[PDB]
Amino acid sequence: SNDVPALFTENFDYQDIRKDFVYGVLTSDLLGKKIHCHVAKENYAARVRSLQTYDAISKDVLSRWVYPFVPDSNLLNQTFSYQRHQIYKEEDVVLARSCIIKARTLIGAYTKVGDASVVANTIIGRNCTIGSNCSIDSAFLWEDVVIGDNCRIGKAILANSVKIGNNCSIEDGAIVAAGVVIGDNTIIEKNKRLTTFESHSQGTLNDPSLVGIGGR
Amino acid sequence: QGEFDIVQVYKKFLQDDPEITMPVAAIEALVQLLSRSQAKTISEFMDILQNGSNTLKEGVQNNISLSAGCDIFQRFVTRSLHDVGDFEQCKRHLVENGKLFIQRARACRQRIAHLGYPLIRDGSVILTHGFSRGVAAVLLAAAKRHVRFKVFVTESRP
């Protein structure tokens, strides 16, 4: 209610909506006010705050728990289409023969998938492209990403415009930023976040980028 | 000479083009038999193509599609036909509308494909019997649109 802002300039110690505000009303630190909960028992509601949620919400979105707000609706003139086992594609996509797609998979448009590759439980941005004889599981791929031939990806986030060479591998928890490139015949261990800038994490773009290092 | 045994013209178009079927050939033959002809009466015109069709019809072992195609061809021409004022309009309206039929005829196998290929779905399995240019076009038009599917084929005795 319109009281809340004026109730926040006053009582300036309040910073967090739950730790400070609620506790104030309940402890009568605020001049005797009331709050209420409207417990929903249908439909869906959550917010993206944690990596352990982005993964969760995504599966909770592909699984149509938030209809109509679903790829198949294409609110921004996308060209998605629901297919059985909760797999989502887009127009003008190319899927090779012998390339197989398992459930809970989403494919953006303008994206290539090489031969004998296996994708599963994975979200893929548009304009991507995958190598051949690869294996991807429970991953996350964004726009303009390439993948070398014969590589293994799993449970990792790959940001926009990322290049991965052949023979590479990458395991769970891995997180990259944009522009980063990994040279052929390379692995990236669990949770080993990285970047393309000079900041805190251990990232640099050039190939290879782990044991063989750029920037350091 | 004049108009030789139009079965030759018929047979020629089969060799001038093998990718066109038997019906569309005779229609391409009659229009010639209509073109290279001066009848001066509507009677002679239709008296010819009847003998023209029956000859073709008696030529091939009374093939259905052919005997079908020809009979349809006649009734299209003689439908909107009328004699008004001059006469050359007759032969004009014949060959002109006769030419139109063929144009509409040869392009039929294309229309079918444009309507048929959505029946073929990704990963589907199709079954056909014998050879048939119609089935060919749609199936090819599927692959040229890049869809994955497998088909069976019947030995098709005899």
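Numbering, chain B: per Swiss-Prot, residues 14-171 in sequence.
According to its header, this structure was worked out by X-ray crystallography, 3.3 Å.
Cβ coordinates are placed from backbone N, Cα and C, and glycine is handled just like the others.
According to Swiss-Prot, the experimentally introduced change B:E57 to K is described as follows: Increases guanyl-nucleotide exchange factor activity on eIF2. Secondary structure at B:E57 (mutagenesis position), as computed by DSSP, is helix. Sequence-distant neighbours of B:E57 (mutagenesis position) (same chain, 6+ residues apart, CB-CB distance under 8 A): none.
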